[PDB]
Amino acid sequence: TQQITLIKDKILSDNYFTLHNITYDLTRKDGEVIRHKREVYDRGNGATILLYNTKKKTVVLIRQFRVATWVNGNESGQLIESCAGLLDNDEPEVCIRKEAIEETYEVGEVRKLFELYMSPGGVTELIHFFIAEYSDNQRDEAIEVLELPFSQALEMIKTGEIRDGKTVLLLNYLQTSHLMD
Amino acid sequence: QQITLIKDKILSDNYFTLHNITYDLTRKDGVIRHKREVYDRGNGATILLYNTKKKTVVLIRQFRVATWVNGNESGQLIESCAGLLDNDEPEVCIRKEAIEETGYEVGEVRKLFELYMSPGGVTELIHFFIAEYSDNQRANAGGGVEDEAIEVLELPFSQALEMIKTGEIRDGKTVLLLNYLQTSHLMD
Ligand SMILES: [Cl-]
Ligand SMILES: [Cl-]
Ligand SMILES: [Mg+2]
Ligand SMILES: [Mg+2]
Ligand SMILES: [Mg+2]
């Protein structure tokens, strides 16, 4: 796999985000040279934050219409997710504190977990994952604020009611962390 | 409540399809127009292989040009075995992908969930599986087929877990599987 030589980068779409067709030569371990041609969709990077309450034993999530989901088996298009946004010229922590105010709370301490490529087959997207405590100290649209029992959130992963990658990632992390114990 | 598709413009269509979708969303009050790009690459399946005797997992590593252009210096990415459904049912797809990529003929598998991975503008839903493997189930060396160039990694499960902390594993579905396995006590 070793040797990579970029050959061409053709822009297929420059509408708003960018779709590329990238051609590169890849030398396999047997020494054979294969030319790959691969579509790469660049819609930028993102941050997401699970909000939790240790005293109430609750999490706060958001529900909104996701058109990409609506065209692919999600009947209503509505999706339950952790608060998230695009890193829009902002550092991850700056982006996410701002998204926490807008979507849901002006949180205090956040904890960063990891930064993960969510769909590396054909999408550049890297997501910065955070958790943070919320209270009624730190306090009507298409974006519905959901406050639910953590035990309920876990159950909705089992039934399929919560079926978003980053959200399940975050809820599983909280489960194992002991912050809700 | 109500969603109405207004226009679906095809921005690109070679194998996969990029859309620009205009739709009208109705609120509680009762209409707002939105326009969003939607990238349709199809759905896929992924599997984490584990060995309770050896306490090992099997993962793969291959060049991902999409990570290369965005922070991943070498472009090499450690992931769980995965592929696109390409009109097979998820379990059919995944046993096929597992023997091609890892060399293992898997026995019984466990379905975990099916998750949208990047729902901001990608349709992709991934079917998640795990399966126990045995050394006597290795039929070949794996490595993929056609133009695939895949390195097969068998490693201590405790080692793959700490690679999540060090960033040596930085793939969403793979961390999801590894964390699911840890919570399961199957490797205890
Ligand atoms: Cl209506
Ligand atoms: Cl089990
Ligand atoms: Mg958002
Ligand atoms: Mg694959
Ligand atoms: Mg494959």
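All chain A residue numbers match Swiss-Prot; in order, they span 2-105, 107-141, 150-191.
Looks like X-ray crystallography, 2.0 Å, at least that's what the header says.
Every residue, even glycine, has its Cβ placed from backbone N, Cα and C.
Annotated features, as they stand in Swiss-Prot:
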BINDING   A:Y17, A:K38, A:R39, A:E40, A:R67, A:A85, A:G86, A:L87, A:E104, A:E127, A:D150, A:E151, A:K176  GDP-alpha-D-mannose binding site
BINDING   A:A85, A:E104  Mg(2+) 1 binding site
BINDING   A:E100, A:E104, A:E151  Mg(2+) 2 binding site
MUTAGEN   A:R44 to S  Decreases catalytic activity rate by a factor of 53 and substrate affinity by at least 2-fold
MUTAGEN   A:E100 to A  Abolishes Mg 2 binding. Abolishes catalytic activity
MUTAGEN   A:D150 to A  Does not affect catalytic activity rate
MUTAGEN   A:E151 to A  Decreases catalytic activity rate by a factor of 4, but does not affect substrate affinity
MUTAGEN   A:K176 to A  Decreases catalytic activity rate by a factor of 820 and substrate affinity by at least 2-fold
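Feature map: annotations from Swiss-Prot on the structure.
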{"residue": "A:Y17", "record": "GDP-alpha-D-mannose binding site", "Cβ neighbours (10 Å)": "12"}
{"residue": "A:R39", "record": "GDP-alpha-D-mannose binding site", "Cβ neighbours (10 Å)": "17"}
{"residue": "A:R44", "record": "mutagenesis position", "Cβ neighbours (10 Å)": "19"}
{"residue": "A:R67", "record": "GDP-alpha-D-mannose binding site", "Cβ neighbours (10 Å)": "23"}
{"residue": "A:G86", "record": "GDP-alpha-D-mannose binding site", "Cβ neighbours (10 Å)": "18"}
{"residue": "A:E100", "record": "mutagenesis position", "Cβ neighbours (10 Å)": "22"}
{"residue": "A:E104", "record": "GDP-alpha-D-mannose binding site", "Cβ neighbours (10 Å)": "22"}
{"residue": "A:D150", "record": "mutagenesis position", "Cβ neighbours (10 Å)": "7"}
{"residue": "A:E151", "record": "mutagenesis position", "Cβ neighbours (10 Å)": "10"}
{"residue": "A:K176", "record": "mutagenesis position", "Cβ neighbours (10 Å)": "25"}
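In sequence order there is nothing to list: of A:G86, A:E100, A:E104, A:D150, none of the recorded positions comes within a CB distance under 8 A of chain B. In the deposited model, 8 residues between A:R141 and A:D150 are left unbuilt, and the Cα atoms flanking this gap sit 15 Å apart.
In three-state terms derived from DSSP, A:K176 (mutagenesis position) belongs to a helical segment. Cβ neighbours of A:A85 (Mg(2+) 1 binding site) (same chain, under 8 Å, six or more residues apart in sequence): A:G47, A:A48, A:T49, A:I50, A:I63, A:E100, A:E104, A:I129, A:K176.
A distance of 14 Å separates the Cα atom of A:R67 (GDP-alpha-D-mannose binding site) from that of A:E151 (mutagenesis position). When secondary structure is read from DSSP and collapsed to three states, A:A85 (Mg(2+) 1 binding site) falls in the strand class. The Mg(2+) 2 site is defined by A:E100, A:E104, A:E151, and by the 8 Å test on Cβ atoms against their centroid, the other residues of the chain that qualify are A:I63, A:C84, A:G86, A:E103, A:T105, A:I153.
Ranked by CA distance from A:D150 (mutagenesis position), the binding-site residues A:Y17, A:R39, A:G86 have A:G86 at the top as the closest. Closeness to ligand 3 is met by A:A85, A:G86, these being the recorded positions among A:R39, A:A85, A:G86, A:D150 whose Cβ falls under 6 Å from the molecule. Taken residue by residue with DSSP, A:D150 (mutagenesis position) is part of neither helix nor strand, so it is coil. When the CA atoms are compared, the recorded positions lying within 10 A of A:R44 (mutagenesis position) are A:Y17, out of the candidates A:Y17, A:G86, A:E151.
Between the CA atoms of A:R39 (GDP-alpha-D-mannose binding site) and A:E151 (mutagenesis position) there is a gap of 39 Å.
A:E151 (mutagenesis position) is 25 Å away from A:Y17 (GDP-alpha-D-mannose binding site) when you measure Cα to Cα. Overall, the recorded GDP-alpha-D-mannose-binding residues A:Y17, A:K38, A:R39, A:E40, A:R67, A:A85, A:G86, A:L87, A:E104, A:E127, A:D150, A:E151, A:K176 cover a maximum inter-Cα distance of 46 Å.
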